[PDB]
Structure formats: C-alpha cells, structure tokens
Amino acid sequence: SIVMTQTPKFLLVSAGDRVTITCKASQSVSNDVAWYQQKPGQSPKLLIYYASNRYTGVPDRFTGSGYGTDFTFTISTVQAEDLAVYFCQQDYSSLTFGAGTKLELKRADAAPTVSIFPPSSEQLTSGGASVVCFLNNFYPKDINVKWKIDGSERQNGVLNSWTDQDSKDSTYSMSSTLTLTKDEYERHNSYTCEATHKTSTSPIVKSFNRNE
Amino acid sequence: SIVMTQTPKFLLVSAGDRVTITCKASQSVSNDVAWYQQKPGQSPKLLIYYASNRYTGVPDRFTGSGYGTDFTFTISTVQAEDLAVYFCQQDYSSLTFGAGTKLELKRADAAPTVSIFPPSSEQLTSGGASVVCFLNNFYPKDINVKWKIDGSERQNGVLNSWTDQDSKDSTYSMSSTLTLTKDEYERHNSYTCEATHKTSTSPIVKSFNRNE
Amino acid sequence: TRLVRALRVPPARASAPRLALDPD
Amino acid sequence: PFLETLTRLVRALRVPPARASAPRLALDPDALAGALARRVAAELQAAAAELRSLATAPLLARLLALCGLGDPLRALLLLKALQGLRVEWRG
Amino acid sequence: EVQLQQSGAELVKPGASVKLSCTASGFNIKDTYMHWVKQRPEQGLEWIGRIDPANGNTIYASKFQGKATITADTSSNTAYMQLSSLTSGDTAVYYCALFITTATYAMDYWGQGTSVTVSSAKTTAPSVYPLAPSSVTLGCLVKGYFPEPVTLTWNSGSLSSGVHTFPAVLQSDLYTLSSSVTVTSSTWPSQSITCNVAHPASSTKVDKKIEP
Amino acid sequence: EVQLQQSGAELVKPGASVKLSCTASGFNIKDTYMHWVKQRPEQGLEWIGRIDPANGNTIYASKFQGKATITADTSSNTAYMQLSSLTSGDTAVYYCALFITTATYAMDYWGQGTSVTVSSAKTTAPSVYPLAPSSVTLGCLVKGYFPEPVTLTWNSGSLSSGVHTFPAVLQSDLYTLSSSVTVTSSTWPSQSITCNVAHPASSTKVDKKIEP
Amino acid sequence: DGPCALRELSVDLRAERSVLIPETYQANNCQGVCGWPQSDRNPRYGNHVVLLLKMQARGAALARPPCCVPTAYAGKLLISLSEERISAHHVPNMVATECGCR
Amino acid sequence: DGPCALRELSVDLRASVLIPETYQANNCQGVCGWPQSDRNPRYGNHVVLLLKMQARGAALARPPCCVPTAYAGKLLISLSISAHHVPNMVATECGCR
C-alpha cells in the first residue's frame, strides 16, 4: 500500500509570512492528490483537488503544485482566520489521509489574570469541599500552578484543564481544582494559589482565609 | 448646477448587519454616478462606476443600483476592515462630490486605564511645569476628566486630545495636560486626576504627592 | 439485451470514476 | 499644393470639445497589421455646398479655385475620403 | 443543494453490536458511491469501506474486513453500517461521505459525525454549583456525571461575551466541567445572571442563580 | 503601472502666490486630461479645474475662476498650478487626478496630496521631554514647535506594539504632541528605550533615553 | 446589467504626422450574464452549454463556467492623409456584431 | 494547468439500455496571455486590442476568456429499437475570445 509522509509536523508564523508544506509519497501516484482543511470541532472541507485546481469559494492565497512523487502546498500571506490542521490525501489506491500538520500565530506577551473561589454552601452540606483557581488571558503557553494550605505544599487530588488558542486575540487559559473532605477542609484556615510565568520575576499569588 | 443629497449622515453597525445608503440628485442625471471610499490619512479609491459595475479587486459584498433620480449603495455583511467615509459623485456636469457618510462598529464595554506623570527635571530647570494624565483603552466614547490641586477645583490651562477608533480592537484613548509656572507648581503639594465614565458608579482617581 | 447486460460486469476500483446523468 | 490644403481644412474643422469630462481613451495606430472624372468634381462641389449650409471660408475658396494628373488611386481615394467626411462633418 | 444527516451519539457495552445510519437529502444515492470514514482523537483519519447502491457491490479495507457490514436502501435514500465485536478500541467518531475528483469538476460532501463510546460504567446525573467572589468574575461548576455530552449556557444564551468553558476531564469514571464569565462593575448585582445546564441522556434541565 | 508624484508641504505669507506641481510616471499625459481637486478638513471635496495637454484648452469651475491658472508640459510629463491672492482661507490639501468612466472600462488614479498652509507666524524648533513613573507606561512629550509636520518614533522603529500617538493641538500659535508606550514588567529597566523626534523644516533630529 | 448582450466601446486614434479617417474607432463588446432557464433575445443555446448548466445545477462545481462571448465580426477600412501621400488599408475581423455565451 | 487547451470530461448515461455508455464531451481550459505562448491559431484583432487596453492600465469589465470554437455530432442507440442523431455535442478546438 502507498504510504504518505508529511512535513513539517509543527509550524509557527507571524501573521504576515509565507508558508510551505510538503507531502511525499512512497510510490508513483501520478497526479491524484487532494489538500484539505479541518478546523476544531468541524468536519473537513476540500481546498485543492487533482494537483492544481481550486474548489469554489477558495480565495487566491492558497496554492499547490507538484507531480510524480513530490507535492507542495503554499500560502502567500497568512491571516488570523487560518488556524486549522491540514491533510494530504491520495486516491491511486485505498485512500490514505497523511498525518496532519498544525499551525500557530504570534503576538505580544501578556500577564495572567488570577481568580480564586472557595466552596459553596450546598457542596459543604453535601460532604465535600472544592476550591477553584482560574487563570485567564496569558501568553505564551507554558505556566506553573501551585497550591498551598497553611503555608505548606500539597499535590494530591489536583485537577488541571487547558483551553485552545482563541480566535479573537490568540490567548490561552487554565483552570485548577482541589478537592477535600468537609472535616479535613474545616481544620485548616488559609489557602493560596501561586502562578509562575515568563513575564514576571516573582510568582503571582492569590490567597484567601476561611475565618472571614 | 446639480446638487446631490446623501443620507443618512451617520451609521452604526454590529459587525454582522446589512447597511444601505442613498444619494438623491436634484435633476435627471441619466446613469452617471460613482461610489468611492476614503480611509483615514489616505486618498480615495474608486469602488463602483457607471451606477452598477465593479472595479478590479472589489469583493462581492459591496453592491449598488438605481437610475434616473435615485441611487443606492448596500453592503451585505459588514466586517472589521470597513471603517471609512463614503461619497457619491456625478459626472453629467461640473463634478460634485456629495457630502459624505461615516461608519462605526460595536463591542462589549470596558474600563479605562489611567496613568499620571509629573514634570521632568529638565523642564523644571527651564521654567515651566507640565503634568500629564493618560487614559487608555476605554469604551464608549464619552468621558469626563477633572484636575484637582490641594483638594480644589482647577479649570485653567488644561489641554485635551482624543484619538480615533482603533482598527485592532475598536477602543478609544485620551490625553490631558496641565501647565503651570515653576514657583506656582512648587507652592502646592498634592495633585489628582479624576475620570468619570459609564461603567462605574464612582470616579476613578489617580493622585500623586510632590514631597515624596 | 440479456447478453449485453451480462457482459457489462461492475468494476473493482476503489474510487468513483465519474458522475452519472440520465439521458433526459 | 492641393492635398496639403485639404489636410489644413480637416484639421481646422476638428474643433476641440467643451465638455468637462474625458469622453474616452486615445491609442496610437501602431498595431493591427493588415473614366468619369466628373464624379469627383461634382462630389467636391456638393460637399462644399453642404459645408456652406452650416475662418474656414478662405481655405474652401482656395480649394475650389485650385481644382495634369492621372494616377488611378488618388482620385478614388479622394472620393472615398470626401464620402467619409460627408458623414463626419454632420456631427 | 445536498445535505447529509446522521444519528446521535451512542454508548454500548463491551461485546455488543451497533447499527449506524446515514440518510441523504436533495440527492439520489444511485448516482455515485458512499464512503464511511473513521476518526480517532490523535491517530488521524482512516478509511473503512464504500458501497455502490445501484448494484450492491461493496469494498472494505484490509484491516476492517470481517467486522463491519455496509448496506444501502434506495427506497428512502439511506445507508446503514453494522459494527460488531466491539473491544473498547472503537470509541471514535464516524463520518458519511461522497467524493468525486476529475480533471474538470469535483464534488465533496461530508456528514456531521456520530460519536460511539464503549464502556461498562452506569449512567448518572450531574450536580450544578454556583461560585461567587472594576470587574467581577463568576463561575458555574458541573460535577459527577456520565457520559460526556452535556450543554452549559449563561442567561439562556443572551450573554456570549467574555465567557470561557473549559473541556471536560475524566478521573475515576466521573467527568467534570467549569465555566467562567467576566462582567463590569455596573451590571452586578444590579441584574440577574444564571447558569443553565442540560443533560440529554438523563433528560435533566437545571438553572442556578448566582447571589452574593 | 502608473504613479503620480507631487511636491512637499508649503507655508506661505497671506498675500503671496504658490506654484504646485504634479509629475506622472510610466504614462503619457497626452492620452487624457488632468484634474486638480481640493479638500478641506470638514467641508468635503471640491473641483477646481482640468487641463488637456495635447491642445492646451483648460476649464475652471464657476467659483475658482480668476484665481487659479493651470498649465502643462509634455516634454517631461508635468503639470503646474499657480494659485494667487491667498487670504488665509485656502489652507487645505490638493490632489492630482486622472478620471475615465465608460460602460465597459474605467481608469482612476490619484496623487499623494500636497498640504498648503497660510499664516504670519515664524518657524521654531521643538523641545523633547521624557516621562518616567505588572505593566509600565512611558511617555515622550514634544512641545513648542512650528509648523505642523513632525515625526516621532520609538527605538528607531523596532517597537510598534502598544504605542499610541495623539494628534497635535494648537493654542497661541504653537503646537504640542505626546506619545505613550506600555511594556511588561520584565523588559524595563533591563533594556534601553529611547524616543526619537525629527523635524524636517528646521532639520533637527533628537533622541532621548528614558531613565528611572 | 441584465443578460448577455452587446454594448458600446470606442477609442480615438491619433498620429503625430498624418491624419486618420475615421477618427473614432468603434469596437463593441459582449457583456452580461446568461442563466438557466434562458431569458434572453439571442438564438437558443447549444447542447454543450445546456449540458454544462445541468452539471452545475446537479451539485457539481466546474472549473470553467460558461462565459458570454461574441460569435461574429466585420471588417473595416482606414485612410491616412499626409503631404504628398494618401494611403488606405482594409483590415478584417474588427467589429463584433453578435453575442451568445459558450 | 498551462495555457488554453482541450481536456477530458465524460459522464455515464443510465435510464432500456443505451449504446454507447460513456458519453464524452471535452472542455476548454487554461489561460491565454500576451505575447502568445500556445499551439492554437493566432489571435484576432479584437483580442489583441483588448489585451493592449488591459496592458496600458485600463480595467475591463469582461476580460478575454478561453472557449471552444468547433463541435461535432453524435449518434445514440436505445435497446428494449431506436436511434437518434444529435449535432453539436463534442468540442474539438479551443481558442480564447
């Protein structure tokens, strides 16, 4: 069977540059190839069939070329609405759908916004206690989040969740949660949520106290 | 001479709506009319000619129609890159360029960022003292700015300057300046800059003290 | 007619070759 | 002697327009590669009378007075040019 | 026009069989073949098989042979796929497709996608909690539910600005989810904000009001 | 291609005369006429006159008759306009234009614009001052200069993110201007930031460095 | 705009030395849109065009949709005057005189 | 893609049984520029005039298009016996106008 190898596996642009991707085949595939686009949470959509033509509604920016055993796909001027994953397919035999390539943008740095929420009354009546820490609108991707209770380390029961890059301003987010039993929760007094990022020489700490 | 009347004189959209403008003539002008576009700090550029055709490079959104004594220009789906002023011109006689119509967008509200800067050392050595107050990234347009010295009103020598609507996130800005003589400046001790806006029941005040 | 129909065996390719349109 | 006067007359009759807007573009012609003598006199007299029907009068008088040569092409070409000018001048 | 409609998400025991459906609209299936495609979260796309309604001759890949049967019915323009002998490795998303590519024309239509899950857990109902603290951030927390699909909205869908909804995370056969909204200081508690949660599997609808 | 080039800004006494120029490029002016257009900040566009280089027959509007003379020269593809009897009401921006509109084709080319100002003041040099205070805002202030044109940049043009430049304001025949830049907390004073001011009329270049 | 039809397009011929007759050079052009079913005034479509239109209507997407073009031409004659020389030329296929989309 | 030329486009007819099955009707496709780099006959005067207008700086509302200029008939047979002949079906030449 024909095997298709796609490169590069990762990419990053500055919203004004040119982009090129290559998709090599393991055997003579004549000129039967297609280039697709898949945005998050949606079905694919054809962009370029055969080797040179364009589907209806495709703007002029996108283009593709190649023949025989080498095919390339190029975008001239990247914009902010071209965040997706791109596949290359062949049709000379049982269909194969490449491997997929991602894409990302750039912008100026920013600092996170930190919020902390304590357990509600209904949950306390139920039998558990959950503390929530939200970090919003930061850049770049990497962050470290730490929890402290009564000035001590704690790394059991934590849950973390990340969001995808926004399509409006290209900023990330994050949520952290800590779960405890009511009896254990009521025994301590102070809680803190610390965040370490690239845009600050000192951690950003948000703390609360149970008694008040 | 032919006189052209353009309506409406102002417009406001939500980045997803349809817009229509009309340009009536004072006498039979056959089908000789053209529609232009002028962005800030640039020369106009033709968009539509001879009532209903479309120059090279104009996308599908824009359209126009009419004949005899009534002509209309419509945009189906406004975008974020369509902030400009639109004119209607006739050619049956000495050319006339209508009156012009503006355009604006919408977004969620936001609060201003306030900064205050005191006079520099070189300016103090020169003989004057200027205090600066910057308000950045707010919405909507209207604001009130007040200056206070030693807990008293002051409304002489103030200068204010506004910026235009941004093309990246659609937010305004503003700068205020207060000028005084060196002796009079050194006679007082405390200065404050107050801003009143729609998104806060109390003013935002930023103050500084000379002694420290 | 039967012979013609029998001789027109179906293909074994894995992709559609072209569209079909009735002679209307 | 005679053709040059006709050229001067043709140039004189083509007065400039007074409209305030350009009517169309101008492009130089560089591309697009390819025994009754009484007829001509009668046609000239008819065209002169038609122009008379309505500065240029002295030139027309000189043309008429000037009114030798037997080139077949010249007479036919002049007849055709006058036939064209007949329609052209009515504008 | 042409439209492809599919069934809803399904959850099955580890050892049963499923029957997915795909019905066309505004088209006659006899014109061309119909393909069935599979997608896993991180393994990329794949190809299962195709069917020709006119004759009934079907083709399957070399890996899915013997555990996937495709059938078609032209009386109502529908196709069915039976998947048998599940082994907890088939949890995925399945697509119905029509493809044609030629040197002078092409046609590409895709479905919406059907989600198949394989597990031995038991259905359960969610629990909704509110969270309360020139800007204010509020949160709604959904805890302890199964299976994945669930819908969360703010103020019945009249507040879609500055709202983040983090993806679900699974631990100990139980999911979790959180949502956050940021609003200016002059719209709370002067107004009412409520989070609405709807779980279709158990047919539950809950609305919760945030109060100080 | 075609390009229209013009002269620079001019300042003139109240009672003298001016001679503006407009030179084509990549085109022959004999093909079609040349139009001269006027623009005032708030009164909209107007029409002054047109010239036909081939013959030399010029046309003027009914209001500008007797105070604007147009001439052309095809030896170097240039046009001149002489404006006489200034009365401090002609301060405006002038444009050179080519227009053609027809049922099947059209042409429209504009210049860059020449600014004319009329006043009895005297030229003067500017004065530049710096301003110093998880984000930090810095400012550069330009005070006491004449006439309007002046250029301000940050770091010679390597810092164009989060920078605002407010428009000039006139009081007591003297202008003013300010610029602001916001940067994160990990890039100052760890690096060097300087504001550069260039005044062409007096041929002055100044660079000032911000320090704490 | 309307459907496919004929419309005016003319230019002016100029020479630095000689004078040309006629001055205004006329060469019309075809313009408009032709759809399905036909609402025009020209002869009926061919079989190729209706086949393409049906293909477009079924759901396909062609890479070259039908275009409104002319199908006939006529010649022209020009005369040039200058001192001691008159010349004439005849050039065929200059003026379009019919339209129909293919 | 290349310049204006002829290319394949075929369909299948299905209703009786028809002969021939594969209905063949080529199509013209490509781009023609200035100066000519093709294999078809030379342009006309109208097309070169339009191209010169476009090159001078103008902007036409209908630029030249690559289209066919010849056709051939076809014959079909239907069995269940009938025959039909239809002209102007198969394109056989291309040239932009």
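Following Swiss-Prot, chain H residues are numbered 459-473, 476-540, 544-560, in order.
Cβ atoms here come from the backbone N, Cα and C positions, even for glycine.
According to Swiss-Prot, the mutagenesis experiment H:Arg472 to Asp carries the following note: Little effect on AMH signaling. Counting every protein chain shown, the Cβ of H:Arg472 (mutagenesis position) has 14 other Cβ atoms within 10 Å.
Under DSSP, H:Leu478 (mutagenesis position) is assigned to a strand (E or B) in the three-state scheme. In Swiss-Prot, the entry for mutagenesis H:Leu478 to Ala states: Abolishes AMH signaling. Does not induce regression of the Muellerian duct. The structure shown retains the original residue.
Swiss-Prot documents H:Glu481 to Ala as a published mutagenesis change and attaches the note Shows a slight decrease in AMH signaling. Affects slightly Mullerian duct regression. All protein chains included, H:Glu481 (mutagenesis position) registers 11 other Cβ atoms within 10 Å of its own Cβ.
For the mutagenesis of H:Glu481 to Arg or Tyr, Swiss-Prot gives this note: Decreases AMH signaling. The structure shown keeps the original residue.
Per Swiss-Prot, mutagenesis H:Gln484 to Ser is noted as: Little effect on AMH signaling. All protein chains included, H:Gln484 (mutagenesis position) registers 12 other Cβ atoms within 10 Å of its own Cβ.
In this view, H:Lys534 (mutagenesis position) is surrounded by 17 other Cβ atoms within 10 Å of its Cβ, with every protein chain counted. H:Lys534 (mutagenesis position) falls within a strand segment according to DSSP. A mutagenesis experiment is reported in Swiss-Prot for this position, H:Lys534 to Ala, and the note states: Abolishes AMH signaling.
Of all Cβ atoms in the protein chains displayed, 11 besides its own lie within 10 Å of the Cβ of H:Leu535 (mutagenesis position). Among the mutagenesis entries in Swiss-Prot is H:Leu535 to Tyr, noted as: Little effect on AMH signaling.
Cβ neighbour count for H:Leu478 (mutagenesis position): 16 (other Cβ atoms within 10 Å of its Cβ, all protein chains included). According to DSSP, H:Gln484 (mutagenesis position) sits within a strand segment. One thing to note is that 3 residues go unmodelled from H:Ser540 to H:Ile544, and the Cα atoms at each side are 6 Å apart. Nearest to H:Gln484 (mutagenesis position) in space, judged by Cα atoms and limited to the mutagenesis positions H:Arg472, H:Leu478, H:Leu535, is H:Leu535. Rounded to a whole value, the Cα-Cα separation of H:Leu535 (mutagenesis position) and H:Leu478 (mutagenesis position) is 11 Å. In this structure, the C-alpha atom of H:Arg472 (mutagenesis position) lies 8 angstrom from that of H:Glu481 (mutagenesis position). Annotated pair H:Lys534 (mutagenesis position) and H:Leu478 (mutagenesis position), C-alpha to C-alpha distance, rounded: 13 Å.
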